[PDB]
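Engineer: Sharing a structure below in structure tokens format, with a few things to ask.
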Amino acid sequence: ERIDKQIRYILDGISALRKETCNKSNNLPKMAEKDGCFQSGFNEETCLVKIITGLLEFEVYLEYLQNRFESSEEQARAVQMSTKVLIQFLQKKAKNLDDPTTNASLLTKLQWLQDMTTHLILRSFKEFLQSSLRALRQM
Amino acid sequence: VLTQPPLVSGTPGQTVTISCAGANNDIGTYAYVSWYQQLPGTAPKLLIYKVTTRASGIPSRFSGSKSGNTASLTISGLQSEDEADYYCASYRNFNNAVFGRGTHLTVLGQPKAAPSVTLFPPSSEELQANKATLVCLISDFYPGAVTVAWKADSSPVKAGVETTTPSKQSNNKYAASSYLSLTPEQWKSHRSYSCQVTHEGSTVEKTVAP
Amino acid sequence: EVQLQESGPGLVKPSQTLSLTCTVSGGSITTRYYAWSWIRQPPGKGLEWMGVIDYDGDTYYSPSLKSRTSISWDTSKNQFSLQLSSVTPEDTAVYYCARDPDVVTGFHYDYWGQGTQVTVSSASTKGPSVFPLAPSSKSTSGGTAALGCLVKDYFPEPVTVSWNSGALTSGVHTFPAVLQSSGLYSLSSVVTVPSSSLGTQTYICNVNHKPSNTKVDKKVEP
């Protein structure tokens, strides 16, 4: 369960994070059928790759949601650093295969609007981490 | 779209199967096939979840299965009380739940039951309110098909009659209701008003008089 | 006396909206890892999952049921409410409230929910008239009597009939309502009691018609 307990830790990390910030306001990686972590069309290889990559894209959006504080800098720092541990864990199961500046030109093009714009990033991260915990629990 | 047979009959002993045909993006892509039992007038009760995992308290005879994008449900040993509406559910991407229409389980083999008829004359409270209603209450009958005939003395009554469609009881027999609205003068004038219930060629007649 | 309870109405007109609310008891809403669902059931048809709100407070609706549906919540009162815009007589259903024991590893509902009836109608609201239908041992077994209550002319459905404030439940047969030519409903609740008890035990039918806020404790005498 060093993988269920993990995602959940990070999930509870986001839950506690949304709060410090949802208390003032008040094409991100996503899983498809072809990604195969889906009982039907299951390829443990197409998806184990899908997680690491998605987790790797998300794990760079939290390098904005860092210079986006510092009232809860470790709750903010721990989410980033705990995700790096999750990536390493999944890479250890995997076998290599999959850009920050893409997401820089892209995270500007998209940009309370700076919370509205943090909400979906963390909600989409919550949504993805759910789809991975589900994906993993079967394999 | 989770296809379940509309009706499924069962031996009053054992055993039955209820299918839940789904698709790739629901029953397919995960194992979230959950089953629910619903008795009439009440909320559905969880039986199975995650295709096979039985809910806490549910009997051993209730079994959960899956082949591809079709999950099935087995009830190994039928009690006369398993007569309920059975619902399957699944997770559809992303963060949705989808149900089937349902499956009515009919436990059969129960014999012919003659109806229990109770006729109530209009109450004194209602008569003062310038109204008159005769309450004919039919219960515990099998099959669930009855004909109600009202009689003002011996002549038939057609107008002011309200009859229900027979709906199943908890004991799996049928119950029906028939009300006869009259004017207090109509109730007084006639010697007697009778409720005649016909079931499988047999007649039960209850008579009330002012 | 702990639940998952739904609030009315009742009676809703086509142009109007549906502000249904569920009140959580014996458990916080904000707890890991729950999801709060709204599931509806039309008169004779099947279960329909409307939408969810998890412990985080993030919503997910049915693709056909979106635009019209919006799910809110009040953490302080431990409640979560449903809103259905532009209602049609297709929205006439029993609305259920349900719990997902863990939102991130299942879409199965353990604790339901109980239901409020909600019928869509141009028509008004009529409170029923309760009359005692008293003991008749003519059609019952040797040493028993049948007594009830005629709950006449009400709209809409349902009506909840209890006996002696929910104490007497054995031998109680509440028949489903008849839809009259007038468009109003009428029903009877009959309790089988021992014929010897008539002079001793008091029998009161406790009728409640929630849409018109009518509560009638009609005592049944021989």
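Note that chain A carries Swiss-Prot numbering, so the residues on display, from first to last, are 51-76, 91-162, 168-180, 185-212.
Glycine is treated like the rest: Cβ placed from N, Cα and C.
OK, Swiss-Prot features for this one:
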MUTAGEN   A:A173 to V  Almost no loss of activity
MUTAGEN   A:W185 to R  No loss of activity
MUTAGEN   A:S204 to P  87% loss of activity
MUTAGEN   A:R210 to K, E, Q, T, A or P  Loss of activity
MUTAGEN   A:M212 to T, N, S or R  Loss of activity
Engineer: Can you name the mutagenesis positions among A:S204, A:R210, A:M212 whose Cβ is less than 8 Å from some Cβ in chain C?
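Structural biologist: Only A:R210 pass the 8 Å Cβ test.
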Engineer: Got a sec? Which of these mutagenesis positions, A:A173, A:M212, has the most Cβ atoms within 10 Å?
Structural biologist: A:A173
Engineer: Tell me the Cβ neighbour count for A:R210 (mutagenesis position), meaning other Cβ atoms within 10 Å of its Cβ, over all protein chains shown.
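Structural biologist: Counting Cβ neighbours of A:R210 (mutagenesis position) within 10 Å gives 14.
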Engineer: Quick one: of the mutagenesis positions A:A173, A:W185, A:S204, which has its CA closest to the CA of A:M212 (mutagenesis position)?
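Structural biologist: Nearest listed residue in space: A:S204.
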Engineer: Taking A:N76 and A:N91 as the last and first modelled residues around a gap of 14, how many Å apart are their Cα atoms?
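Structural biologist: Logged value, Cα of A:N76 to Cα of A:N91: 25 Å.
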Engineer: Around the C-beta of A:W185 (mutagenesis position), how many further C-beta atoms are within 10 angstroms, looking at every protein chain?
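Structural biologist: Excluding its own Cβ, A:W185 (mutagenesis position) sees 8 Cβ atoms within 10 Å.
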Engineer: For A:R210 (mutagenesis position) and A:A173 (mutagenesis position), determine the Cα separation and express it in whole Å.
Structural biologist: 33
Engineer: For A:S204 (mutagenesis position), which residues of its chain lie six or more apart in sequence with Cβ-Cβ distance below 8 Å?
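Structural biologist: The list for A:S204 (mutagenesis position) reads A:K94, A:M95, A:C101, given in order along the sequence.
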Engineer: Expressed to the nearest Å, what is the distance separating A:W185 (mutagenesis position) and A:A173 (mutagenesis position) at their Cα atoms?
Structural biologist: 20
